[PDB]
Number of protein chains: 2
Amino acid sequence: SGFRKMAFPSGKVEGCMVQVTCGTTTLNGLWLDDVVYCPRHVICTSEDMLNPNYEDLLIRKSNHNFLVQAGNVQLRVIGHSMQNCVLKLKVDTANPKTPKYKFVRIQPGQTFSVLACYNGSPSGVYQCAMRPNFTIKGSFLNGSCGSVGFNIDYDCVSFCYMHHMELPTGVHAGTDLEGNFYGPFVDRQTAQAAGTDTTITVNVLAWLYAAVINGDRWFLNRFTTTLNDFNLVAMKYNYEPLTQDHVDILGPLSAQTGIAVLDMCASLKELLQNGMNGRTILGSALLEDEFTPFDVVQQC
Amino acid sequence: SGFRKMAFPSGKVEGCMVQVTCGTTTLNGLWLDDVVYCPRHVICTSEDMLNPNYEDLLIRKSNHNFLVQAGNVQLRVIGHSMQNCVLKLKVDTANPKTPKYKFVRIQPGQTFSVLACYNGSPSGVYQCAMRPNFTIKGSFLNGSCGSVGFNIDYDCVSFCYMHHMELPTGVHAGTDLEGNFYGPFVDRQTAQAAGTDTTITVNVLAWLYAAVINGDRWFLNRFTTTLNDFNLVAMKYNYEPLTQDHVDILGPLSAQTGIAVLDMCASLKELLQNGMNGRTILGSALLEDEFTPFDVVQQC
Ligand code: NA
């Protein structure tokens, strides 16, 4: 019993974290086999970040200008290449601690664990979601760039996020491990405004299912609804539209609890209309959207 | 920027988790050097847990009745002893992955990271606090007993919690690593009622300091208070009494923000009296008490 924001055990990723220094920028890199992956902005000065020509800046750099440190031990960089917004630094030593891994590009609303690092060293772990506007609400200070987000599925680490930027609003942007940004964001210190941060409706429903599992039932009402009638409500509360694909994904939690998905949708509509009246649900005073259906099943 | 419930990296503890089976109870043990620590209720059947005589039950057990598995590899138990509510199983092999460690008995209101395990295998990590009634609000299913709570301080793992029990109310009880329960709880399946779950006032203040650091300032008022006047308020809201030791611990966060501790106390009094009016603070609709002053400084 009980229900926590639960991250994957971080040990497999800790063994992959290194320090990358270029000139006088230090950040974190990910060492898998004989490649170190890091944000390409490692090559930029402060002034460069205002308006960087990455191809031009990369002309000035050779293999020996990339200082890679794994603990207290120096890796020899034997090649480098830019792939979208990441650098790949070929090193002469394969990481002996390399886990089984893949690179995956997640969808908006998918969750992951972050291992926030500074100077190549693990600081801490927490859960995140890919917001529908393609930002995350991380905890990242100066030096945390190159910290990664991941899921562990079947003892295989699926890397989904590398940290690049903090927006002026203090939310976070980054790439997949092919170096493609999530959303419209660029690795430039310029005005970048996030769009509407909508609520991940399918996740809220999963968490309501989690609450019923755990004995928090007060919010279950006597109504049902339709996907269209629900969605007219969802849209006025900046909730994402629910699809029949969402309903299908909730089926196992429906089966477990005996609560039809549309019934749970009607309960959520009443919570949106009437609020929570100073009550809580799984110890939250608001509707939590950073648990996926799969996250709930895994935890329960 | 941003502020998360942040756990320590779990890798150092993952390397210590083993499976312990006695008869047909399986749970988790902690392998440090040549000792495995686990809950003594490993020796109990279901029926035994109603009213166990641990000394008598232990008469029936020899070293070979304790099956200890580290991954896919069997440890030889060469001695065993009961220390309060834990068993210590001496094994013939020192754990090669043993970190620098200590055993510490924390105070009520102190926080820690939990690595929830099943069958000796890491499942996930989250933060907890030792409630003032000496329960924790974990996430623990059947098989999770022996999962540990810890802090990492200076690359030394300080073990503070081993999981033993779920109360009928679905909160959790356990021991330190000397096997002494936190609070009045016993390793018996009997009616055990927790006392009043009060709020950890010093922690709330730390989190208000965290919010100011991160730019969430709306709740700062124009008042001050006194420790006595504050505490008359705290007591009616089942908040723990604030002491001058608490004020002293908040000094660094006071210094950073320029907000005198008693001023922040007055802000909290208004939040207790008037509530939050549907607003949030560091994305919580309620006052969060599971960050210590030290936790905030570490994260910021
Ligand atoms: Na909340």
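The residue numbers of chain A are those assigned by Swiss-Prot, with the residues present covering 3264-3563 sequentially.
So how was this one determined? The header says X-ray crystallography, 1.8 Å.
For all residues, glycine too, the Cβ spot is worked out from N, Cα and C.
Mapped onto three states, the DSSP output places A:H3304 (active site, for 3CL-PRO activity) in helix. Here Swiss-Prot flags A:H3304 (among others) as active site, for 3CL-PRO activity, drawing on experimental evidence.
All protein chains included, A:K3353 (variant position) registers 16 other Cβ atoms within 10 Å of its own Cβ. Under its natural variant entries, Swiss-Prot includes A:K3353 to R with the note: In strain: Beta/B.1.351.
Natural sequence variation is annotated in Swiss-Prot for A:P3395 to H, with the remark: In strain: Omicron/BA.1, Omicron/BA.2, Omicron/BA.2.12.1, Omicron/BA.2.75, Omicron/BA.4, Omicron/BA.5, Omicron/BQ.1.1, Omicron/XBB.1.5, Omicron/EG.5.1. Around A:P3395 (variant position), a 10 Å sphere centred on its CB holds 21 further CB atoms from the protein chains shown. Under DSSP, A:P3395 (variant position) is assigned to coil, being neither helix nor strand in the three-state scheme.
The feature active site, for 3CL-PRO activity is assigned by Swiss-Prot to A:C3408 (among others). For A:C3408 (active site, for 3CL-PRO activity), the number of other Cβ atoms no farther than 10 Å from its own Cβ, over all displayed protein chains, is 25. The secondary structure of A:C3408 (active site, for 3CL-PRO activity), as reduced to three states from DSSP, is coil rather than helix or strand.
Variant annotation in Swiss-Prot: A:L3468 to V, described as In strain: Zeta/P.2; the structure shown retains the original residue. Just so you know, the Cβ of A:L3468 (variant position) picks up 27 other Cβ atoms within 10 Å once every protein chain is counted. DSSP classifies A:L3468 (variant position) as helix under the three-state reduction.
With a cut-off of 8 Å between CB atoms and residues at least 6 apart in sequence, the same chain places A:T3288, A:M3312, A:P3315, A:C3348, A:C3408, A:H3427, A:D3450 near A:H3304 (active site, for 3CL-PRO activity), listed in sequence order. The separation of A:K3353 (variant position) from A:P3395 (variant position), Cα to Cα, is 34 Å.
Cα of A:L3468 (variant position) to Cα of A:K3353 (variant position): a distance of 44 Å. The DSSP secondary structure for A:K3353 (variant position) is strand.
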